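Working notes, structure below.
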2 protein chains.
Amino acid sequence: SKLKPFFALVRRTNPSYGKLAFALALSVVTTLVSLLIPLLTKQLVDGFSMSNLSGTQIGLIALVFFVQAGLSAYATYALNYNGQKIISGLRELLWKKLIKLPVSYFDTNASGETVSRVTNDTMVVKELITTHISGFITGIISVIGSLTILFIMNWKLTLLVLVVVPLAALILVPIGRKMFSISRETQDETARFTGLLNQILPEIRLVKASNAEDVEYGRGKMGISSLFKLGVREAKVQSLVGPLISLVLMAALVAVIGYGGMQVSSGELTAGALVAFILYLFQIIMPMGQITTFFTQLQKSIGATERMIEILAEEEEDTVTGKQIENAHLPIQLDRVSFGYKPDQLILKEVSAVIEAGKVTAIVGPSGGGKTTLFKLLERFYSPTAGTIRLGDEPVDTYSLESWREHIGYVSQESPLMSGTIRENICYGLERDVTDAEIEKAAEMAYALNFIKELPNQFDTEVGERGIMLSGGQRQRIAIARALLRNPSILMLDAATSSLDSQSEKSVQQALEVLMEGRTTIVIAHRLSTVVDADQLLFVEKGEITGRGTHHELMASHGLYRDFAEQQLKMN
Amino acid sequence: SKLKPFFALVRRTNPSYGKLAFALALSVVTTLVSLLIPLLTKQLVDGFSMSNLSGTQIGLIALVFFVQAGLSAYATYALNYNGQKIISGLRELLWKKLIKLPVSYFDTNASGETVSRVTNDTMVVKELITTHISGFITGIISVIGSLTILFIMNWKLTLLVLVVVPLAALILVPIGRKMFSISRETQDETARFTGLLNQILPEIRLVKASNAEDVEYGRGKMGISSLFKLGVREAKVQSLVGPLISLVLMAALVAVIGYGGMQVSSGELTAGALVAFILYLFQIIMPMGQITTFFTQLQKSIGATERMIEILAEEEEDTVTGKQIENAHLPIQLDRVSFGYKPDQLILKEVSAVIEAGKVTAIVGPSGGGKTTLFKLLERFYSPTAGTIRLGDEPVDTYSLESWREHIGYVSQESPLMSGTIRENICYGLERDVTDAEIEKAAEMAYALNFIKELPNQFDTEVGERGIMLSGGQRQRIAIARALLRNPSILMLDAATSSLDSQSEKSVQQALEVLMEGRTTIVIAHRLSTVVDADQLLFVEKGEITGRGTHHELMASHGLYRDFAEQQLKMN
Ligand SMILES: CCNc1cc2oc3c/c(=[NH+]\CC)c(C)cc-3c(-c3ccccc3C(=O)OCC)c2cc1C
Ligand SMILES: CCNc1cc2oc3c/c(=[NH+]\CC)c(C)cc-3c(-c3ccccc3C(=O)OCC)c2cc1C
């Protein structure tokens, strides 16, 4: 029942059965031919006794090794290679989700967990497929075949004295559990001691201040003493643990192998059957670890499959929206948008705003306010619940999010560089037209070409795998350039010039505002220095808009102290 | 040669040889009796042929197990418990050093490294002593005895074909190295892939904004496919590693054990000799892993001893030196004092300041310019290569200045809550609590108890481990009270945080200013609150110190063009 989702997930990558079935059958044949080795060995002993049959068999035996290896080789590869083909394409699908699926909010839950999914659960499924399931089948067949060979081989006598040994050795596991618990409490006490010293030593200043060492050291004398006491206990426990694993195992060997002594002394004709029995003893000892590891790993594998099937669900609606792109220079309206992230949690409520075409709009409010949510709903990253975004004849619901977001240029305060060469950011967003080498003039109108004219190579200027060898205030110029050179329709900025120290601020403004002041702008602001240039300001508080109009008129009308106090406190 | 420091370090805790020698002898006897076991197992097998004498001797084996384990217990216990007696004592010594030894600058180098040195490194030494050296001796004795027994037991025939097996199996180790290298490069490429996705996924806002998923997805296709390619390679390598092991070992078995078959078919009287040999086989395979682990761990253990002896070196000798501290109220003069960290990097240079019996003395300056070092220089955390400090030249530094430390009223950001209660802080002050019967009403006089009157118990009130549940100002006031209640002759203060500015600072200021109306103080807290609380200033720049009088004349002379910068920066 629970394996049906896993089988379906494997079926998602269909190139599986045709060679996987052959690989599994090949491994079964490998196990079967492996079970015939000790039978050949048991005939070889009698041949060596006399001589010539021994030479001939020593040969044949060699053969039944190499094929047993050789075939097995072509077995595991035919599995293992296919295992990668099972994983790779699977990752493919997951990637085809984890970039197409995530509407921004879905990716705001946990980026680290999501990235760890497609790098750990894939490995877990690979281990389950390539080794663990084949190991399970191989171990099951090997164990049952060895048992049946020992039944038909003897009079269920040596087999009986063998199978009795695990029954008595079952008592060994509780000793192991006791040792594990004692050891674990030992490291627990060690961690407590380490915490005590990591609390005392960093505060050595106060200890030295009042010559208190005579008592502080005293505490340490307690600490180690506790450890010592605990140590004594484990030693005593180890005194009863150490020999016991050594003891019973001795008996176990003497219980079984020496038992075969009868069979080779006077009981039966077991001279070579004894070496065959020892070979089968190794044959059965080998796969127990594999079988128990598979039985343990099955739960982790099914959990990984559950996370995969959870992630694979749902899909974005870029094409589902439609295709109604046009001049897209109409004024924007917000009407009674009332939602945050949940229907019950109303971060925003009953908001209406007007933004005229070609008019600069800025947003001011507290950090805990709805400024960020307002910005993300303007960029349509959040699906509206009840409020309406208004353009000519209500086209936003069918305004081709691909094309609508194409018309939008974006820039943020963080300005994080996408790692790689500078050519990545140079050509990013220029899809459907490489435009040849006109990028240089687009850069120079943005005042970035002259700045970057330090010019190591213009394409080998790699920001690095971590993207760290560039100033934080540097990416603003290239971001403005890339926004302007393809999408000069509407731009959105999020406090990208707060910390440029009024020197890079002027440098980036004399490009941006000079080149694109004729287009619609939406701005999230942190300072009054950038809102004076804005024709319209919107003040957010308590999840509601309470400020409309020009900076001075709104400031005198309703902004007043409600904004002076906050802005000066930020200044202070 | 290199083991001489380790032997000396063990000798530092002398309760060692008397029982360790007996434990080693008992372990050797255990090895001998274990080696004797398989010889007994042969006669019992000729006896299993005989029947009666076999039952009687099958007995004796039981005894020679219960002794073999039994004595071994009293061996390992005597080796283990007594072993702890070293480590505990060793830690003892370390603690007796790690509090007496460290002058403040010695502790400034590292804190977590030292607790690692005193816990994990002691654990390594314990693992060397209690098990690894006994493991080495046991393995050597067992291997030599097994070889000698097989020599005197099988004349150059079975032993030779046995020892040939490791010679051929030596080729396995290069295969293991190849597999390990391939696997390691596999996780390296996996880590590279994880880094790529950790670069990309957090940037999903920008990725979606420019609707470039179509190309970004391509990058993912470049990633997994590479892994797939690499995976294919390792699979091929795995195809040539898996069976080969299962070949080379298995042939080995039939190379030797099947060989023993001839010895029991027509060779000679090997019926019980075969089972004795197969049992010696495990008896010799066991200690190989132990001897290898000991050889690997010897280097780590000798490094452990090196770190131990490095830590134990040198000791702070101010404890006994010095005498005749009676008044602690004569004028103090600093003159010609210059020291940083090394004779070529003097942070401080030829400075002189006078405090006399004045009310206060405040140090002002840029961060790192000398404010932080003078605070500890006055109260002797560092011993400078500097001029004399005229307190009579502290009687030419002949005061018992370790005992003079019972004059500090150290103030800081604090939160140095050692142990876990307020009564723990009381116990911390047990230096001279012979009059502890009357100190709590002094705390009432110290104005603290009224604030502490919100007491849950006040006799066992837990401050929480690491002290993360108390207000900062609460620790401020309680520390001030605990300092002043006995030894208020000298006050140390250094404040760098102003989170709870108004209430906490005003309360502590009024309380202290009431509570040292007749004592000299040293304070470095802030620009202007400090001076309106203290009314005297000193200023340090580039090491050099200057100041004479109250704030106003210092500003008129020195602060006219320098201190306004600090005022504006702190106002920001
Ligand atoms: C005092 C002299 N002999 C000491 C002798 C010992 O003899 C052993 C022989 C063995 N071979 C014959 C079947 C095996 C497998 C384990 C043995 C143990 C042993 C017991 C418990 C855990 C580990 C071992 C151990 O060393 O690990 C082996 C997996 C053992 C242990 C000690 C301390
Ligand atoms: C392709 C089918 N799956 C496998 C089948 C295997 O057959 C093995 C059979 C013996 N067989 C008796 C004929 C031994 C000793 C190891 C075997 C190994 C083996 C090889 C290298 C290292 C460890 C083992 C292993 O499991 O550890 C034991 C040393 C092994 C491993 C796998 C994955």
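Throughout, chain A uses Swiss-Prot numbering, with the displayed residues spanning 10-581 in order.
Cβ from N, Cα, C; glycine included.
Feature annotations, reproduced from Swiss-Prot:
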{"type": "DOMAIN", "residues": "A:29-309", "note": "domain 'ABC transmembrane type-1'"}
{"type": "BINDING", "residues": "A:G374, A:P375, A:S376, A:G377, A:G378, A:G379, A:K380, A:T381", "note": "ATP binding site"}
{"type": "MUTAGEN", "residues": "A:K380 to A", "note": "Complete loss of ATPase activity"}
{"type": "MUTAGEN", "residues": "A:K380 to R", "note": "Retains 2% ATPase activity; unable to transport Hoechst 33342. Traps ADP in a beryllium fluoride-dependent manner, confirming ATPase activity. Probably unable to undergo NBD dimerization"}
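Where Swiss-Prot records a feature, it is marked here on the structure.
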| residue | record | Cβ contacts under 8 Å, 6 or more apart |
| --- | --- | --- |
| A:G374 | ATP binding site | A:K380, A:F548, A:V549, A:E550 |
| A:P375 | ATP binding site | A:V549, A:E550, A:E575 |
| A:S376 | ATP binding site | none |
| A:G377 | ATP binding site | none |
| A:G378 | ATP binding site | A:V549, A:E550, A:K551, A:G552 |
| A:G379 | ATP binding site | A:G349, A:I356, A:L357, A:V549, A:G552, A:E553 |
| A:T381 | ATP binding site | A:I533 |
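Listed in sequence order, the residues A:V549 complete the 8 Å Cβ shell around the ATP site centroid, once A:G374, A:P375, A:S376, A:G377, A:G378, A:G379, A:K380, A:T381 themselves are left out.
A:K380 (mutagenesis position) counts 22 other C-beta atoms within 10 Å of its own C-beta, drawing on all protein chains shown.
Under DSSP, A:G379 (ATP binding site) is assigned to coil, being neither helix nor strand in the three-state scheme.
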